Amino acid sequence: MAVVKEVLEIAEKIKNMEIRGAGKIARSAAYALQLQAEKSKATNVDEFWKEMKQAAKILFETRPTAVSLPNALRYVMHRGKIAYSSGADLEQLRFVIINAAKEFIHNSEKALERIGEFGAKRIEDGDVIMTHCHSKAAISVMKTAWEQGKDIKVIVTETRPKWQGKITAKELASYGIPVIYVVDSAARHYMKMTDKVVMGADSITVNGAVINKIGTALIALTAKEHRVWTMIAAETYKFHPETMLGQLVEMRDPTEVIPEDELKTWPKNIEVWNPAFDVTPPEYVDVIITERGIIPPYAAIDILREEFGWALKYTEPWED
Amino acid sequence: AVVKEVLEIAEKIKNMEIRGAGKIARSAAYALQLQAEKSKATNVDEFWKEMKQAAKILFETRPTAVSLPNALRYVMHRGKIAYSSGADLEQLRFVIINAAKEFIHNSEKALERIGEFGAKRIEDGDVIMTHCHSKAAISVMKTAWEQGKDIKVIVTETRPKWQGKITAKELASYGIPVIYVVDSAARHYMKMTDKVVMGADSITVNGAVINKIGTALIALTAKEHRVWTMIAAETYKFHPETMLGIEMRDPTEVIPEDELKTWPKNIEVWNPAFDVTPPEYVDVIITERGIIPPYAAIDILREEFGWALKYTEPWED
Amino acid sequence: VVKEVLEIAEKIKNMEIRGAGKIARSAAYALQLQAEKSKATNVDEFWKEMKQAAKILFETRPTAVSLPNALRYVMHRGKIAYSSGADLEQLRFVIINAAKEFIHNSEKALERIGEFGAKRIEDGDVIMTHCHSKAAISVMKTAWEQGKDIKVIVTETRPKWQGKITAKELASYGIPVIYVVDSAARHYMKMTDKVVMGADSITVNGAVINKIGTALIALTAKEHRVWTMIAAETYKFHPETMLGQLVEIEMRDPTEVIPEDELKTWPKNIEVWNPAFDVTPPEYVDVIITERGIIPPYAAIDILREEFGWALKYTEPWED
Amino acid sequence: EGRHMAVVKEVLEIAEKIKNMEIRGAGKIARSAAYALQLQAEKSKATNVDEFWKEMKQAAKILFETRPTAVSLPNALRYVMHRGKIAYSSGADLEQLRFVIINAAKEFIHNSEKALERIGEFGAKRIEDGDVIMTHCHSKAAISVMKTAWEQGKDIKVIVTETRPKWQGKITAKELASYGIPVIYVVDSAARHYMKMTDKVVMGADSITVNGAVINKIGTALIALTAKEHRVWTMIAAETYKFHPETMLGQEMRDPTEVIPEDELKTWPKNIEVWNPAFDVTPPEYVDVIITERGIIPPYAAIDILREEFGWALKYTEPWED
Amino acid sequence: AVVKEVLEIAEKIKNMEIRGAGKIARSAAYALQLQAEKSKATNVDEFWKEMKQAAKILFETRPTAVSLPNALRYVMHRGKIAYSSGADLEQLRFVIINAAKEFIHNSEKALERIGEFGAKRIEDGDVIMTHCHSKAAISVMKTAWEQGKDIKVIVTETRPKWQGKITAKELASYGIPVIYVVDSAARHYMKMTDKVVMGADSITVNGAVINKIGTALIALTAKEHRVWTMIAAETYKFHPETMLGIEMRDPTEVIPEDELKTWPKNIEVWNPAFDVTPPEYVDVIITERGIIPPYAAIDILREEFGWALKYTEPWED
Amino acid sequence: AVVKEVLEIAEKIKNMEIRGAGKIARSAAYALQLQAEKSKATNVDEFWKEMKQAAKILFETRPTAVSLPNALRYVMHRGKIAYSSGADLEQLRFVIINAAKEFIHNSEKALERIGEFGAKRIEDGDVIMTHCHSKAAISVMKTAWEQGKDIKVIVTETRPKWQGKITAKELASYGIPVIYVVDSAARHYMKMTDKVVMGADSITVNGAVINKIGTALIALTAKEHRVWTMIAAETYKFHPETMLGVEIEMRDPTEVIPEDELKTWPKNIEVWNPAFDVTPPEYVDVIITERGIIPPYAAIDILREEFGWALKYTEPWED
Ligand SMILES: [Mg+2]
Ligand SMILES: [Mg+2]
C-alpha cells in the first residue's frame, strides 16, 4: 500500500457520506485518481499503474451501493488500462490518467447544464409537463425550456412519503414557472392534459430500465397508455451493468410513512412497507436524456461499453 | 299539497344531516312511502300527481346526489306503470308502498349481500389490494375471511384525506392482516396481488367507474398484470349518464391552510375528488343482486329504475 | 293501394327525393294517406291494404336504410294492434297516429341530436370531423351557440371534397376551422379532444358504415384515447351484421377520383377503385348520438327492437 | 515553398451546387459530398499529415454547412471523416492518411451507386408471388423493391395511395404501370378498407430517427398504424445515409396553396386555416423492418447502423470538429 | 305429484344414460313437455305447482351440467310469464308444451344452424385451425366446404386424449385437406392461418370461453397475429356465472398407469381438462340463432333463458 | 500441408461421429490447436496459410452448422489480428494455440457458468417452467436448488419426442419437486409461474431464439403474464444470420404419428412436424451465457466481441 493521503481522505468523506449525490461523488473519485497521478513517488511504468489500481480499489470499496462511483473509476481506469497495456511509458501513462479524470470531472460539472440543453430541444411552447420526486436533471430541462422563452406549465406530483414534490414545486415556481401541485394518485387523471413527462433516475439498468422513487413506474405506465412522450434525464454515470427488472423485485424506515408517535398506536398485525424505488420497464420510456445526448433506453449497454469500457469480459480495470 | 312527513326528510338531506349513499336513498324511499301511507286523495288522479311533487321535492334537494334519484325512480316507475295501465287509490297506493318497502329492505341488506357475492370470488391465500374506505369493498373482505378464507389486504394510503388509515385499522381489528403503502406503491406490489377490490361513488351507462382519485391508476396496473379486478357497488349507484370524455375539492385538504399561505402565488394546488376508471379495466361489478359485467350497467338501469332511451323522468310531464 | 302511396314510391325510386330523413318521413306520410283515405269496409281487408302499401314502398329502394325503418315503425305498431282484435277504425287510428309521430320525431332529429351531443362537448374542445354530416355539424353549431369556444379540424374527405363544404359552413358561423388533407388525421389526433362524425348506417352491433376514411380516423382516435362520437338518427340503424358474411357496399364512379379527361391520359392497366364507405368496428366508437339520446354501440339492437319492433326470429311486419 | 490553397477549388464548387440546389436527391448529394472529400484528399498540396488533416476538416466543415436540412449530406461526411480521424489518430503518415480517406469516399460512392439495386433485392426476398402490395408517396427505394420482385418472376399487384396534397401517387401509378405492373389507384382515405386484402406494405423514408422512427410524407404513419392493426408485413426501404442521430422531426409546414389553390383560397374566410404538414412520424413499433443497402434490420437497430457506418457515438464533436 | 315419465328421464340424466349438452337439454325439455301433456291437474295453480316440482327434480340430477338448467329456464320462464299474467290451465299447459317443442326442435337444428352461420364467415381459399373435436366447429367447416369453398384445416393434436386424430379423419372423410400437427405448433403456423374455429364446453357471463386445455393458448397467439377467431357454441352452453379470474382429469390420461408407476414420487402429473379463454381473444361466438360478440353473451341469457338480476329460478318459490 | 489430426477430426465431424454444440466446437478448436502445435512452416506467412487451410477444411464439412464456425472464428479471428499486426511465426503459433485453449476450457465450464449466472436471477420459492430438455436450462435450476432455494419446476411434456419425461425425471433426481403437464397447458399454469427458463438451438443476430417447437408459444404467454423469461445458451450458439426478412427443419412425421398408425390414414391428411419455433427477442428478457446475462438485442455484440464477426468483413480464414 503506497497511496497518497489525498486519496485516503476523499474515500473517507465518501465512505462516511460527507460527499453525497451521483455527480459530486463521481467527480470526487475521479479527482482522487487524478491526485494519485499528479503527486506520485513512482519511478517506473509499472509501479505507477500498480498504485493507480491500488487507489481505485479503495475508492471503489467505500460504497458498494454508490452508482456513479464505480463508473468514474471505470472511466479513468479503462482508458488507463488500455494506454497501459499499449506499452505506454511512465510519464505517458500518467498523462492519460490525468486527462481522463480531468475530462470526466469537467464533463460532469457541465452535466446538469448540457442535459438541460438536450432535453429543452424536446420541449415545446405551451407544453404541460408532468414530473415526479425532486430531480435536478429533470428540473434543469424545464428551467432551460423556460429560459428559452418557452411557455410551459409543470404538473408536480406530491411524491409521498418524503414529499419531494414540495421542493420541486417551490423550486420551479421560484424561477417563475407556473406549477400545478397534485397528489400522486392523480397522475392518470391529469395525464390527459400532459404533453411531456420528464423525470430523473437513481440509476439505469443494462436493459435500459429505470430505477427511481416509487410511483415513477406508475406515471410512466399511464403516460404510455396516453402516448405521452416520456423522457428520463440521467447522467451517463448512472448507467448500471446489472439487471434489476426481475432481480430486485431497498426498504426504508416505515416511520417515513406513518410517524413514530402514530405508528406505535397502531395494531400489531398491520405492516407498513416503505419501498424506496420501483422499476420502470424500458418500453414505458421513449428516451433517456444524458450529458452526451438523447438516446433510446435499450442503448444503455452501448453507453456502458463506449464510456466505461464494459463488456462480458467481467473484469474491472483495477482488477486482473 | 305535500305532507310534513316528506319535507321532514328533504330538509335533513338538503342540509347533510342524513348523509351516506345508502341512508339517503332509503330516506328518500321512506319519504315516498309515507306520502302514500298518510294521504287524503280522492281517486288515483289526485293521488298520483300528489307524489310527483314528493318525488320532485326530494329530487331537487340534492341533484348532485346519486342514490337520491334512483330511489325515487325505483318506486315512481313501478307507480307510473300501474297508474298508466289504470288503477284506483288502493290499487296504485299499494304498488307504491310495496315497492318503497322492498327497496328499503333491499338496501339494508345491500352491504351484507354484496359481501356475500364478492366473497365467492375470493380464494384462500388471496392477497387483496384496495383503495379509499368503501364499506362495500370491506364487506367483501370481511366475508371471505369470516368463511375461513386466509386473505391478506394491501391498503393504499389514499391521499389527500388518508382514508387508508381508517381501512387499515378497521380490517386489522377483524383480525385481518394488513399491509399499508403509499398510493405510489400500487404498481410495485401489483406483482404480488391476486385480487383488486374497490368501491365506487357511481357507475356510468357505459360501465365506467367514478371513484376516489387514484382508483383508475390502480385498475390500470391491475389490467397490466392481468389481476382480476372487482368493483363493489350497489345498484342505486348506477348513473344513466356518461362521465368519460370533474369535482374539485378544498386545496387545503392536500396542503394545510397555514402551510399553503407560504407557497408562491404561481403554484396552484388541484384536488380532484375522483378519476374515471374505463370499463375495460374492470372485470365485474358486485351488486346486491349479483355479479355483472361493467357494460351491463345499461341493463340494470332499465330493469331496476326503468330507464329508456327516449327518456323523461317518471315524476314530470 | 291508393294513389298517393304510389306517387310517393316513384319519387323515392326515381330518387326524385332523397336524404335519410326526407324519404323516411315521406314513406311514413304515404302510409298515413293510405290509412286516411282507404275505403276498406273490413278490418282484415284494411290490414291487407296497408301491407301492400308498404311492400310497394319497400321495393322502391331496399338499399336505403331509413325507408324500411319508417315502414317498420308504422307497420310494427299496426301489426301489433291488429293481432289484438282491433277494429277497422282502431287500426286506422293506430297507424295514422304512429305515422305522424314518426314524422314529428324525424323533423326534430337534427336539433335534438345537436342538443344531446353538445352536452358532451366542453369549452376549449378541438373537434375533428369527416365528410359533411348534418347531424355532426348540428352538434358543433349547438355547442358553439351555447357559448362554448371550439376549434374544428375538418378533414378534406376526398374524392368529392366534402371537407370544403364543412369548413366553409362551420367557419361562416364563426367557428374557427383547421382544414387538412385526410392523410393528416393521425398527425393531428394528438391535439384533438373529440371526434364527431356522421353515419350512413349503423349495424345491429353498433358498427358504423360511413364515408371512406371514417374508420381510419376512428382507428387513430382509439390509439390516442380520443372520445369518439357518432351522430346518427335511430332510423339509420340496420338489422344487418358485418361479423358474418363479408359485405362491401357500393363502388362509385372512378371519375370522382380522377376526372374523365385526365383518366384517358393514363395507362390501361391502372384501375381506379372508389369505395363509398368503410366499416368502423363498434370498439372504436364510444357513443352514438341519437335523437332519443346517447347510447353505447352495443345498445344498437335495443333501438331496433324497441323502436322498430325488429326481431331476430320474427318476420317483416308487412309480410305474410 | 509549398504554397497552396487550404481547401481545393473542386470542393468549393461542389459545395456551391449543393447550396444552390443544383444538385438534389439523398443519393446524389451524399455522393457529391463524399466525392468532394475524395478530390480534396487526391489534390491536397499539403506536406505533412497534420496540415493535411486540418485542411480535410476545413473541407468537410464547408460542405456540412451548405445544407443543414439535407440529411444524407452529413452522413457522407461522417463516413469519410470518421475513418480518416481513426487513421489519423493512430499515427498514420500523409501517404497512409490520404489513401484511407480516398478509399473511404470511393467505397461510400460505390455503395450509394448500388444502394437502390441492393435495397431492391433485399426487399424482394420478402415479397411472394401473388402478393398485393400497398405503397405511399413516390419512393425510388420502395419502387425498386417492387420492380425487382416483379422482375424475379413474382406476379404482384400494387395498391397505390393517392398521396395528397401533391398527388405523388399518380407518378407512382403511371411508373409502376409502365414497367408492366398492375395498379389499383386509391384515395388515401381507403388505406384501412383495403388493408384486409393487402399482403405487404412497402414505403420509403425521408429519414430514420435514432429510435428507428420513420419520417416520411404525411399519411405514412396512418397507413402503418392500420397495417399493424391487421398484421400486414410492413417494410420501409431506406439507404443507411438517411439514418439520423436525432429524435422525432430533428427540425415542416408547406405552402397552404398546395392543398387549396390560391384562386380558390382567396375566396375562403380567414376564419379557416389550411395546415399542410409535409411529414408525419411513424413509430418504430408499426414497422417490421427497414430495408437497407446492407440488409434488413429491425427498427431499433437504427442506432447500430449509425455507429457502424458513421462512427457515431455519444460525443460532443463531429469527426471534422476540433 | 310428478308423472312417471319425468322420473324416468330424470334418472337417466342422473346416472348418465343421457349425456352431452344437446341430448341432456332436449331430454330435460321433453320431460317438462310430458309433465304438461299428462298432468292430471284440474286447477291452474296445482298444475304450475307440479311443473316447478318436476323442474326442481330435473335440475337436481346433474347440478353442474350446463345446458340442463337452461333447458328448464327456457321452458319454465315462458311458463312463469303466462302463469303470472293470469293464464288458465289450458293456456299455460299450451305455452309450456309449446315452449318445450320449440326448444327441442331448435336444439335439433342447432349444429346445422351454427354451421351455416359460421360458414358465412369462411372465405374461399381460407385456412382454418381448430382444436379438440367439436361438432359445432366441425359443422362450420363441413358446411363451408359443402358450399363449394376450398379450405384447408390445420388440426392440433389435442393432448392428452388425441381428439385431434378423430377430427382429422372425419374432416378428411368429407374430402377436406387436413394438416395434423402437435399443439405446440399453434403459434408457428398461426402466421398461415386465416381463421380459428373452435368449440366450447360453456360460455361465461362475460363471454369468456371454457374449453379443452390449450384453447386459450391458441386464441392468444391468434389475437397476437390478429386472426379472426370464432367459437361455435349453442346458446344453452352460455352460463350466468363467471369462471375467469376447473375439472382435474386422471393423470393416467397423460402418462399411462403402466409407466407412471416408474417415475419418482417427487413428480406430479397435473391434467386439467379446461382453461379459460378471455373474451378479448375471441371475435365472435357462433350460435344457432346468430353470430354474436363475446360481450353479447348476457343478452342471450336474457333473451333466451329469461335471465336477469333476480334471485330465483322460474321454478323456485 | 494440413496436419494429420486435422483431417482426422474433420472426418469425425463430417461423419456425425462427433455431435453436439459444445463437443463439435471444442473438437474443432482443438484441431486448429494441433495444426499449430505440429506445423512445419518456415515463416509466418506460410504458416498462416496452413492455418487458414485447416480452418476452411473444418468449416466445409457442415457449412450450415452454428457452434462449429464460432469455434473457428474464435481462434482464427485472434490469429488474424496477430498476423496483421506483424506477428512473427512463433508468436502467431502462440496466439493460435492459446486461443484454442481458452475456447476449449471456457466451453468445458460453460454449463457450470450458465447455471451460476442463471441461479443469481432465481429467487427462493420461485416456480420455474421449462420446455424440451436443455442441459443449460436444467443447469440453472439445479444450481438454484442446490443453493438452498426452494423451487418447484413445471416441466412441459414437449411433443412429439417427449423430452419432458427426461427433464422431469432428471430434475426429480436432484431432489427438485416437479410438475409434469402437457404442452397445451402452458398458459393455464403461467398464472402461477414466477420465472421461465428454456434453452436454445441458436440465437440470431437480432436476438431471436430458435428452439424446440412450442417454445415461442410459452414465451408468448409469459410476456402476457409479465413473467421474467430467460434463455440459457452458450455464446457459440449465436448465429450471424437473420430470420426477419420458410421452414427451418421438417422432422420425420413418424415422431408425431407412428408408421403403423399413419399408414392407414388417407391422402387428404398430411402431418407437419416442424422441429423449431422462432421466438421474437421481445418475448425474452435476458439470455444466459457462460460470460453473463445479456439482453437479446445484444447478440450482435457477442458475435462481434467474442468471435470478431462483422457484416462488412469476411471470415478470418478467407482469402
Ligand atoms: Mg344489450
Ligand atoms: Mg447494439
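Here chain E follows Swiss-Prot, giving residues 2-246, 251-322 in order.
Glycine too: its Cβ is placed from the backbone N, Cα and C atoms.
According to Swiss-Prot, the substrate binding site annotation covers E:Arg20, E:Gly21, E:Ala22, E:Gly23, E:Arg63, E:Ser135, E:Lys136, E:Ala137, E:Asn212, E:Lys213, E:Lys238. If you take the C-beta of E:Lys136 (substrate binding site) and look for same-chain residues 6 or more apart in sequence within under 8 angstroms, you find E:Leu112, E:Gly200.
Under DSSP, E:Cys133 (mutagenesis position) is assigned to coil, being neither helix nor strand in the three-state scheme. The mutagenesis experiment E:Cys133 to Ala or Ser is recorded by Swiss-Prot, whose note states: Loss of catalytic activity.
The active site, proton acceptor annotation in Swiss-Prot covers E:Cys133. Cβ-based neighbour count (10 Å, all protein chains) for E:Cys133 (mutagenesis position) stands at 23.
Quoted from Swiss-Prot, the note on the mutagenesis of E:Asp202 to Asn is: Loss of catalytic activity. A simple way to gauge crowding: the CB of E:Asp202 (mutagenesis position) has 20 other CB atoms within 10 angstroms, across all the protein chains here. Secondary structure at E:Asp202 (mutagenesis position), as computed by DSSP, is coil.
Marked as active site, proton donor by Swiss-Prot on the basis of experimental evidence: E:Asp202.
Here the residue is the original one, but Swiss-Prot notes a mutagenesis experiment at this spot, E:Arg227 to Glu: Impairs molecular assembly. 60-fold decrease in catalytic activity. Using a 10 Å Cβ-Cβ cutoff, E:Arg227 (mutagenesis position) registers 14 neighbours.
Rounded to a whole value, the Cα-Cα separation of E:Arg63 (substrate binding site) and E:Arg227 (mutagenesis position) is 39 Å.
Using a Cβ-Cβ cut-off of under 8 Å to chain D, the recorded positions E:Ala22, E:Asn212, E:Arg227, E:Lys238 reduce to E:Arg227. The Cβ neighbour count for E:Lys238 (substrate binding site), using a 10 Å radius and every protein chain shown, is 25. Site extent for substrate: the farthest pair of Cα atoms among E:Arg20, E:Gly21, E:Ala22, E:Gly23, E:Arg63, E:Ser135, E:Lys136, E:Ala137, E:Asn212, E:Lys213, E:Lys238 sits 23 Å apart. The mutagenesis positions shown are E:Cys133, E:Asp202, E:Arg227; of these, the one with its CA atom nearest the CA of E:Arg20 (substrate binding site) is E:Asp202. Residue density at E:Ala22 (substrate binding site): 24 other Cβ atoms are found within 10 A of its Cβ, drawing on all protein chains shown. Spacing of E:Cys133 (mutagenesis position) relative to E:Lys238 (substrate binding site) is 17 Å (Cα to Cα, whole number). The C-beta environment of E:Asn212 (substrate binding site), restricted to residues of the same chain at least 6 apart in sequence and closer than 8 Å, consists of E:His132, E:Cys133, E:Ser135, E:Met199, E:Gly200, E:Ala201, E:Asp202, E:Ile232, E:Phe279, E:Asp280, E:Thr282.
Remark: of the binding-site residues E:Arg20, E:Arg63, the most isolated position is E:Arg20 (fewest other Cβ atoms within 10 Å of its Cβ).
Reduced to three states, the DSSP call for E:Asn212 (substrate binding site) is strand. Here 4 residues go unmodelled in the deposited structure, bounded by E:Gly246 on one side and E:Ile251 on the other; the Cα atoms of these bounding residues are 12 Å apart. Classification of E:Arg20 (substrate binding site) by DSSP places it in coil, neither helical nor stranded. Taking the C-alpha positions, the distance from E:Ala22 (substrate binding site) to E:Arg227 (mutagenesis position) comes to 31 Å.
Across the structure, E:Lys238 (substrate binding site) and E:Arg227 (mutagenesis position) are spaced 26 Å apart at their Cα atoms. E:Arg63 (substrate binding site) carries neither a helix nor a strand DSSP state and counts as coil.
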